[PDB]
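Please read the structure below before turning to the comments.
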Amino acid sequence: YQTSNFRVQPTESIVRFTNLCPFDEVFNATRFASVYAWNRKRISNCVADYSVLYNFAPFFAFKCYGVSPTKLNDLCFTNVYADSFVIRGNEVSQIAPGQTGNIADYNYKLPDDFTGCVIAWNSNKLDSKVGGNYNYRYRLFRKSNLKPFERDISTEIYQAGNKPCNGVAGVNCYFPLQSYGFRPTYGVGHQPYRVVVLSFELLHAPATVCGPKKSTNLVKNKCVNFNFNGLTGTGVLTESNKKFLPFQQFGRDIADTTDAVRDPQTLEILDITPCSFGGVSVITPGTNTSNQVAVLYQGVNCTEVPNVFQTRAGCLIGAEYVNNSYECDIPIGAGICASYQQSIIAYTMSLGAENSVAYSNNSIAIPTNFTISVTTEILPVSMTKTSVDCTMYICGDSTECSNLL
Amino acid sequence: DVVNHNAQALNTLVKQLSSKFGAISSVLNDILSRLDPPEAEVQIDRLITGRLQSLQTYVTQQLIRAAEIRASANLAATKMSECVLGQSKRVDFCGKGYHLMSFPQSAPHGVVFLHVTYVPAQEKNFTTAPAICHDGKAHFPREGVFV
Amino acid sequence: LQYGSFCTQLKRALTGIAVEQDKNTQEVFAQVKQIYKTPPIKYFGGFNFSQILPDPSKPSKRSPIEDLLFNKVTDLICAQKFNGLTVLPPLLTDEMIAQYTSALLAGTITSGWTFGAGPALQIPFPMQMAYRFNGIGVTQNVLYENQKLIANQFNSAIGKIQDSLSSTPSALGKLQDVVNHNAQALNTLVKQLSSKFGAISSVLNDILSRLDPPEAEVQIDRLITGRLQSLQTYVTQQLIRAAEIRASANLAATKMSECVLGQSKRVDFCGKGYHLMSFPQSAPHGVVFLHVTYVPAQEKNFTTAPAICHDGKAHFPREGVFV
Amino acid sequence: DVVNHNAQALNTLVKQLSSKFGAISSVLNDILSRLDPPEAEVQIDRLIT
Amino acid sequence: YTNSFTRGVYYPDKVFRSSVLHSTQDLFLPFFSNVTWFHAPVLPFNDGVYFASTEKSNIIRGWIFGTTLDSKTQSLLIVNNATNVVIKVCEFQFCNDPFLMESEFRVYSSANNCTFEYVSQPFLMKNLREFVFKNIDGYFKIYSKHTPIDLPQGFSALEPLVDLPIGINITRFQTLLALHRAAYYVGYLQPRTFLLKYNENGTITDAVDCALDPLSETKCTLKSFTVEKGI
Ligand SMILES: *[C@@H]1O[C@H](CO)[C@@H](O)[C@H](O)[C@H]1NC(C)=O
Ligand SMILES: *[C@@H]1O[C@H](CO)[C@@H](O)[C@H](O)[C@H]1NC(C)=O
Ligand SMILES: *[C@@H]1O[C@H](CO)[C@@H](O)[C@H](O)[C@H]1NC(C)=O
Ligand SMILES: *[C@@H]1O[C@H](CO)[C@@H](O)[C@H](O)[C@H]1NC(C)=O
Ligand SMILES: *[C@@H]1O[C@H](CO)[C@@H](O)[C@H](O)[C@H]1NC(C)=O
Ligand SMILES: *[C@@H]1O[C@H](CO)[C@@H](O)[C@H](O)[C@H]1NC(C)=O
């Protein structure tokens, strides 16, 4: 009988991965650009911690979509972007992937498949002028919808009617760029907020921006968890003779499974192989006859398991091989059978008794008597006839789900 | 084996009703009470899809098994026509040996054939020849063999 | 765990198929009680069987034709192994099957059709061939008076078979198609693991290490559903294909019983023409029959009559025809 | 019936295209218009399945 | 005018593969294409550019990529001075016919803030120099290859050289040598689906277009380079 599987377990952990990466100058910026013209800064080639910037705690809303905020320090990213501006708290809901909004459609479009985090903190005291700060201005109208991740600077006169103006403005011609009403009297939602979004990628390029983790020494020939630059996995790590070209980092078989990797610290190539595993079968005579058993580890070398006999089917434990030959009793495989004789034995099955016929040029054999024999033969002819009520089975007695059905 | 297979299939179908299929509960009334009508629909639809899938697999397996049973029944009808209503010359079709006759018996969901055959025994050695030369002519046996 | 008992049903279906495969081979080859051996001196009245009898020199103990067949019919395995797919060895090895076929050949050469109904009774081979000539409606003296010509024709016809197989490479298409179909199904199964099915990624580790559990669960569900669908489809196709192979194996067993262990009167069951005898050979995952038949030739025209009138009485031919 | 069993089967196939399958509508264009791109995806996935 | 037989093939990704047929979709130079054998005027930059040349003594130096090539709009410049690769991206005002002991060197009309000034080992140096330039995803990617030997009829893939995260818009480009009107070809890229053969090592021995002709489409569908008789 086939019962379960056996799997080797890892015994260790291997990790592989410098200058600090500054965010304070990005966050603690003296001035922030307008919504219609939003500042963008590229972050790369520097290791950064997301907890130090989580220590200031000015935030009012943290929204990470692709990732979870708690695991941010654990992930290695490439091509980090930071888009920054100032907007009052009224329009914070308008910034989300696939979210309808006036600035979303006309000032800054966020793709619905966004991968990153959006945060905003209220620096009302610093960014709200008591006499009115009209420097921050947003576009109100344009002929067409804005594309995702596009910045528009050209602010021409917008024609709002049949009346052709051409710099005349007036009725049916309003200039899109318009300034906020920055009153300290204005309450929550009309006070300034410094909003920055952080955009990342996952696994299209070799890692550049890694988090705050510490590397360890590497091991070989042992099944061990490994975390090469954020590439998690488990297996035995071996030396590799693959002819990796200097731009090449991983390898892959016909099944698109990673077959090699390069250490971030030492430039060398390593092969990967999952540790051994397989199926387990239990060979037993009847329970009433005895309680001894034998165990078969299918397709496994006997050297890789914690009487031991090696067979083309696997490793057999608990049975003693013999040189005799009988008819098959319990088939193990590859011509090997097993039987019970106050012990459990394994042997090579025998095809039958051997016989040689006395062929000759002029010899014949004739019967001198006969036998009448009777034999049985059993054949099934029919099956059970069943029927089912579809609705009663699926839905039972609820009429709500019947309509759904 | 036929009875065991059918009973196993029916039992599996019945037991599949108590699986939640990734919903909060398997009991319909619990979803009806614990939730508002607008929300209940998704949870209900999960159960609908799961139970419909299980029914489909049951029916497909039954079709395959029925085709196997039909093949067996056609073989049985051929044996009835050729071993019982006649005498066969096909080797090993009706028992082992030289076929003489057969007798049918009925059994639950099937049939049993009793084949009556002839078997030689107690052989002996002899010297043989293909033909006999006599009076300058070659003689061949009409139906037997020279010993 | 709370998605049903589908895993148990899939495992049980595959086990049933695997057991049926060994039963198929047992039905075809294990049709003989004893292991018969050929006499040391290989003289059978001028007929030469060297091309189908076992070759002592080769270590495999296979006949030349069987060697040609085995050579004719022919890492991706590691990738399949590393994802929970395994291939089990068959119960009967190739040597056992070759030994079974050699036993059948020895029995039919030295005993005629007798060993298939009781004890094996010996008879000279030309005398057996005269019995088989009587079987199709020709008298014995036709064989005994043309023994050398018939033996030469048989030897030449056997000689041409090896070339006919060796030259044409499309002869063994059926056996190759079985292997290709199986390998294609396994390859599709293993390649299906790289589909997103609507999730953010197709790697479980990334989804786990990137999201909180409440948001990871919804992503896990999609992958589970897609992969379960793939497994179900694979098992259904295997069930249908096994249902086909079983019919083929039943036909092969019937042909072994009726063409090799006896002489058949069914038209076109054992070759084209009037059946005389047949010989089996083993091939990877299959069997090959060689059918020996009688074909008339060089006909002539005659005038005939239904009866002959003599002394006011009508005479009819006892077993022939008037010409 | 060998003819009939085929001509029937195709018919049911071509009728399943008019079934909503638990979506708002069975017409792709009608769903594409009346709904936002983020929302349309679940409806389309229902139809596809 | 002349014909590009089988040229413009490069490695699409930085991963190892061996003894495998792999199918990709990417910008490529379609097989047996019309390419312009300039023997000397702005040249458009549509989706990418395939440049090839056989000149010796480094007559050609670099290229100029820009949307409008004005001091108001950012542009690009690359110079190979037999010592290092001077890449720059600053708003320049260009001469009408720019070019380069000639102790004095030409100066462009104006300069502005230089956003990126990567410098490295020079590119250049009977032989052919092939370069593929593409600008997508806010990245400017450059491939290259130098082969000893007229475009020869053979196969030689191009290895990636550099990627620049400049993230600007380019529409037009020109070359940097004395253009008082030196032989160099120009071709263009289009979206295509290719089938590439990787040998035992990482090299790309052969490839196949998927839309050249019906036979190629059959080779794609069967995923092999040979087809038996059939339909
Ligand atoms: C594995 O099994 C083979 C025989 O199948 C044996 O020769 C070998 O020593 C075993 N161990 C290793 C590490 O190969
Ligand atoms: C049968 O006859 C042949 C030729 O006459 C001879 O070679 C062979 O040995 C004979 N068989 C015996 C004597 O068993
Ligand atoms: C016929 O003779 C042979 C010669 O050895 C002998 O082996 C065989 O047993 C004999 N047959 C019978 C039925 O005794
Ligand atoms: C028999 O005669 C017919 C007509 O004379 C002729 O066509 C046919 O070929 C003849 N048969 C043979 C075998 O010669
Ligand atoms: C390439 O294009 C030019 C102009 O369009 C044309 O004259 C020439 O024949 C073309 N080359 C071909 C078709 O090989
Ligand atoms: C591939 O690398 C091996 C390494 O020894 C070499 O022998 C072989 O010639 C190479 N094949 C090429 C470069 O085509």
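Since chain E takes its numbers from Swiss-Prot, the residues it shows come out as 28-67, 82-141, 153-177, 187-210, 215-246, 263-312.
This deposition comes from electron microscopy, 2.5 Å.
Including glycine, each Cβ sits where the backbone N, Cα and C put it.
Quoted from Swiss-Prot, the note on natural variant E:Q52 to H is: In strain: Omicron/EG.5.1. Here the residue is the original one, but Swiss-Prot notes a natural variant at this spot, E:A67 to V: In strain: Eta/B.1.525, Omicron/BA.1. Swiss-Prot gives this note for the natural variant E:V83 to A: In strain: Omicron/XBB.1.5, Omicron/EG.5.1. In Swiss-Prot, the entry for mutagenesis E:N121 to Q states: Partial loss of biliverdin affinity. The structure shown retains the original residue. Quoted from Swiss-Prot for the published natural variant E:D138 to Y: In strain: Gamma/P.1. Recorded in Swiss-Prot as a natural variant, E:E154 to K carries the remark: In strain: Kappa/B.1.617.1. Annotation of the natural variant E:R190 to S in Swiss-Prot: In strain: Gamma/P.1; the original residue is retained in the structure shown. For E:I210 to V, Swiss-Prot lists a natural variant annotated as follows: In strain: Omicron/BA.2.75. Under natural variants, Swiss-Prot gives E:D215 to G with this note: In strain: Beta/B.1.351.
Ranking the variant positions E:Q52, E:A67, E:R190, E:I210, E:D215 by the distance of their Cα atoms from the Cα of E:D138 (variant position) places E:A67 first.
Cα of E:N121 (mutagenesis position) to Cα of E:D215 (variant position): a distance of 24 Å.
E:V83 (variant position) has E:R190 as its nearest neighbour among the variant positions E:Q52, E:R190, E:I210, E:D215, going by CA to CA distance. Around E:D215 (variant position), the C-beta neighbours below 8 angstroms that are at least 6 residues distant in the chain are E:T95.
Secondary structure at E:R190 (variant position), taken from DSSP and collapsed to helix, strand or coil, is strand.
Here the recorded positions are E:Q52, E:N121; the one with the fewest Cβ atoms within 10 Å of its Cβ is E:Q52. Using a 10 Å Cβ-Cβ cutoff, E:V83 (variant position) registers 11 neighbours. Calculated from their C-alpha atoms, the gap between E:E154 (variant position) and E:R190 (variant position) amounts to 26 Å.
Annotated pair E:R190 (variant position) and E:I210 (variant position), C-alpha to C-alpha distance, rounded: 11 Å.
Distance noted between the C-alpha atoms of E:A67 (variant position) and E:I210 (variant position) is 23 Å. Counting only residues at least six positions away in the same chain, the Cβ atoms of E:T95, E:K187, E:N188, E:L189, E:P217 sit under 8 Å from the Cβ of E:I210 (variant position). In the three-state DSSP reading, E:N121 (mutagenesis position) counts as strand. Taking the variant positions E:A67, E:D138, E:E154, E:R190 in turn, the residue surrounded by the fewest other Cβ atoms inside 10 Å of its Cβ turns out to be E:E154.
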